[PDB]
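Let me begin by presenting the structure, written as structure tokens, before commenting on it.
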Amino acid sequence: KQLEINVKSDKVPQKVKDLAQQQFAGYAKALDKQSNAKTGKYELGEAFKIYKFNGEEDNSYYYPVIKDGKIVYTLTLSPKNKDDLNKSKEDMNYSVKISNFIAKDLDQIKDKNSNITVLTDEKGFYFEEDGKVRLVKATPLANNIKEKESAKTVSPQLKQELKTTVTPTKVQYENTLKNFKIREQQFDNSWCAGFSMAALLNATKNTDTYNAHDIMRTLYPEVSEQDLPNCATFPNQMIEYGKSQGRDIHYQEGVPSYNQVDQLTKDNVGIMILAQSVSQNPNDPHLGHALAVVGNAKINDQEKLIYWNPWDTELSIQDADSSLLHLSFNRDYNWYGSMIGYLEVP
């Protein structure tokens, strides 16, 4: 008599099921280490799926990660690279990611005797409970910040397709920026770059004075406090700002190698991730979302990157050789380049 989640089908590709089973424990232990948490008995709940209000099914699989009975994390399996968005669910390669994605939200009602639908639109993720739709996680982007609230109504067509349910309850190496710490979260502005730089600068200079608001204020000293949340940041500005802060920021194309991240992290050099939706043109490096690299790790003998999405209150861990960041509205942002903040030269 526990919580159930509505889905089109409970079927999952054998390939995905095996991956999740093989890696959940390792990913959970690594993130607990990062979140300064005491280990425990980890278990994999049943995978649920997410939907757009129009009935379109999110291309990923979400597994609840349970620790001593409580849902603490979510293991996400998504298409690994661009090339995979063209293949089928059975043939594509999947990356494995762990984070606290709506874990708290599911945990609070895991024993409640009802059902929910996990939904998503351009502005975030929602839970539909007892006919009511409520926001569970916001994903502000430079493109939805100044847009009106989308129609929060569950299409009659989605309702026809949701034919079953699943139950969430049904069952060595780490290298990071020593001073990195999440001090602020982005939830009502499009300052992803600012949030990332503030955290990186605070980490590489071992201080806590940097914050997204002040950085944006420095870039646009003439914009009102009410239009500031809508202004976006750009490469040229990031570089120019870092300079004033004693850092020689350089743009580097592609995904940095596991080894480069390992070295730069040991040198106490920050790396900001630049990503853009794959819905746009690939040969047009334009800022879509920015994140902060925190370090690297090896789980079950595979290379991983540890990073922080400004929208989260905790870190995330994912295959180092994946170039796709799966966000809301079933969008996949490609990691096209990065901003590496080296030390100025004498």
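All residue numbers here begin at 1 and follow the chain in the order shown.
Just so it is clear, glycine is given a Cβ too, placed from its N, Cα and C backbone atoms.
According to Swiss-Prot, the features are:
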type	residues	note
MUTAGEN	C192 to A (Swiss-Prot position 243)	Complete loss of effect on human neutrophils death
ACT_SITE	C192	active site
ACT_SITE	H289	active site
ACT_SITE	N309	active site
**Prompt:** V171 and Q172 flank 11 unmodelled residues; Cα separation in Å?
**Reply:** 26
**CB contacts for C192 (mutagenesis position) [other CB atoms within 10 A, all chains]** = 28
**Neighbour tally for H289 (active site), based on other Cβ positions within 10 Å of its Cβ** = 26
**Message:** Sequence gap of 6 or more, Cβ distance under 8 Å: name the residues on the same chain that satisfy this around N309 (active site), in order along the sequence.
**Reply:** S99, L291, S316, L325
**Item:** Cα-Cα distance linking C192 (mutagenesis position) and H289 (active site), given in Å to the nearest integer
**Value:** 6
